[PDB]
Structures are given as C-alpha cells and as structure tokens.
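Peer 1: Quick one: this structure, given as structure tokens, is what I'll be asking you about.
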Amino acid sequence: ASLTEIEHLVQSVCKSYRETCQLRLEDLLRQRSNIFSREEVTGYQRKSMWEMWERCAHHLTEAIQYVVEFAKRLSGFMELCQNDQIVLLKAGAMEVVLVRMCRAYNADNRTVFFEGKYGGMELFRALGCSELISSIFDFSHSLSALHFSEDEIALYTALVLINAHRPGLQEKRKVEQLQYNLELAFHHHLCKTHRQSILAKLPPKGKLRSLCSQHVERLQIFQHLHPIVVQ
Ligand SMILES: Cn1cc(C2CCN(C(=O)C3CCCCC3)CC2)c2cc(NC(=O)c3cc(C#N)ccn3)ccc21
C-alpha cells in the first residue's frame, strides 16, 4: 500500500457512491419545497400501524438495495470471502442507510423525503414508535449540521460497512487491512479538502451501532407479526 493507491481508492469509493447514491443530492435538495399538505399528513396518520409498516419496509428494502450495489462496487469487498461479505452487509447495511438519511433530511423544517414528498415526524405517528422515530430524526439532524459532501458520505459509509469488529468474520485480518486503508483514505481526502474539522464532529463511537440495534429490534417486532420481508 501507498499514497497513489490511496488516491485511487478515494476516487474509486467516491465513484461507486455516485453510481449507487439512489437519488442525486441535487434532486433531493430541489425537492425540499415539495411538502405533504396538512390533509396528506392526516391521511398518513390515519393508516394502521400495519400499513405504515408495509410502507416503511418497502422504503427500506429499496434503500438497502442501493447499499448492496455500493458494497459490490467496492474494491476490497468483492475480494473478501462470501461469508465475510454477508456478515458485513447484515451488520452494516442498515447503519449505512441511517447515515444516508441525512441527505434527504431538511433541518429548516425538520422534514424528511418519504414516498415522493417531505414530511415531519408526525407523518409516522400510526407506527407507535415515537421514541425510536425521534432518535432517528435527531441522528439525521446532527449529521445534517456537518453539511457532508457526497465524497465524504461515500468515504464515511464505506468505513461503516468495512469494519473488522463484526462478530463472525473468518478473515478478520483481511478486513482490518481494508478498514485501515479506508480510514487513511478518509483522513487524506479531508486534508486535501481542508475538512479535517469534521472528524471531531462525527457521531461518537457506538452511537450508530446502538441506534441501528434499536431500529432493527423494532423491525423484527413488526416482522414477526406481519412478515412482509422476504429472504
Ligand atoms: C430521519 N428519517 C426517518 C425516516 C423514515 C425511514 C423509514 N421509517 C422506518 O424505517 C422505521 C422507524 C421506526 C419503526 C419502524 C419503521 C420511518 C422513518 C427517513 C427517511 C428519509 N428519506 C431518505 O433517506 C430517502 C433517501 C432517498 C435517496 N437518495 C430517497 C428516499 N428517501 C430521510 C430521513 C428519515
């Protein structure tokens, strides 16, 4: 490994992200003025918890499909064994979705893009998950204050996936090497772009894991009762 390799890694991660980012940031930004009316919000608040679960499931499986397309474009990732790829995605794909959410979050009015328009947390009322919804909003809010560039999101979410602390990895050392190369690529790119100051503002160690845990615990509860997810 060396610095020209590290530069090509940055270019390459950031390219995979652009190809798998789901919606272009500029599309998400321009859609900010498209907000659910009070009548639309009400129509959402009236759905059963089951219908909202269906809609959130569909929303998430579609976000996860881009994250899997992202991983599969990653340099080091396809060279990892079949088991390690599965262990990393199972543990990290939802964490990556939680990070990616900040692009579709508008801090000025605390709304998120969901099914074609922006709406506030109250849109999700019928779920009966207001503690967890409001943690997810807070997490998005605090990432949103960093004003992440696409390439920064690209590198940070790559680091979210390639984490050698996942239990059940068989080639731990190989995942370690790719993790440390990504961490170094991230630092390097921050220096190139005079953005070192964001390292201190990243979510503390374990805030993401624990939020994702609580998120998935709740999905598993809806799933055991209305199994809408397949595989
Ligand atoms: C903060 N926050 C919360 C939400 C939704 C997620 C689903 N929910 C659940 O899974 C649970 C919540 C708890 C219990 C089960 C259901 C309910 C709450 C959300 C969506 C977005 N939107 C995009 O990322 C987005 C990005 C793209 C792109 N590119 C395209 C479309 N949307 C942004 C911020 C968000």
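Residue numbering for chain A follows Swiss-Prot; the residues present correspond to positions 265-495, in that order.
Cβ atoms here come from the backbone N, Cα and C positions, even for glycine.
Relevant sequence annotations retrieved from Swiss-Prot are reproduced here:
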{"type": "MUTAGEN", "residues": "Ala327 to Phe", "note": "Completely abolishes transcriptional activity"}
{"type": "MUTAGEN", "residues": "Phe378 to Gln", "note": "Completely abolishes transcriptional activity"}
{"type": "MUTAGEN", "residues": "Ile397 to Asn", "note": "Nearly abolishes transcriptional activity"}
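So that I understand the layout, could you describe where these features sit and how close they are to other parts?
Peer 2: Mapped onto three states, the DSSP output places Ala327 (mutagenesis position) in helix. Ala327 (mutagenesis position) counts 18 other C-beta atoms within 10 Å of its own C-beta, drawing on all protein chains shown.
Under 8 Å, Cβ to Cβ, and six or more positions away along its own chain, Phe378 (mutagenesis position) finds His323, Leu387. A strand conformation is recorded for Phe378 (mutagenesis position) in the three-state DSSP classification.
The DSSP secondary structure for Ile397 (mutagenesis position) is helix.
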Peer 1: Quick check for the class: what is the C-alpha distance, in angstrom and rounded, between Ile397 (mutagenesis position) and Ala327 (mutagenesis position)?
Peer 2: 17
